[PDB]
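The structure under discussion appears below in the form of structure tokens.
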Number of protein chains: 2
Amino acid sequence: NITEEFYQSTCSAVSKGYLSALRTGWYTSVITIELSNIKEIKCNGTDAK
Amino acid sequence: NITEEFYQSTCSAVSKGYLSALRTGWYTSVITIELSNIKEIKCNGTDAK
């Protein structure tokens, strides 16, 4: 539960009750897409498809 | 109603009760189909349609 205190003496306020999730390091992954080697595209077809 | 008489004396039989529909003349009608004049068909398209 979130709670909060205001300090009139110093014009400040603290909100408590939060839980941490701090990024501390990094994980590295390699994502691949397999590609086709395509040179010339051989067709004299004027077919719309 | 169809009726029939057999004559034993002459080995023959007559079936009566029929009504005529005799073709006696001819009616002539002209049936037409309107055609399109098509010479060359202009296309280099190898499209399947």
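All chain A residue numbers match Swiss-Prot; in order, they span 27-75.
Cβ atoms are placed via backbone N, Cα and C, with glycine included.
What Swiss-Prot says about this protein:
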- A:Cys37 to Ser: Impairs translation or folding of the F protein (MUTAGEN)
- A:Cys69 to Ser: Impairs translation or folding of the F protein (MUTAGEN)
- Item | Rounded inter-Cα distance in Å - A:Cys69 (mutagenesis position), A:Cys37 (mutagenesis position) | 77
- Check A:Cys69 (mutagenesis position) against DSSP and tell me helix, strand or coil, would you? coil
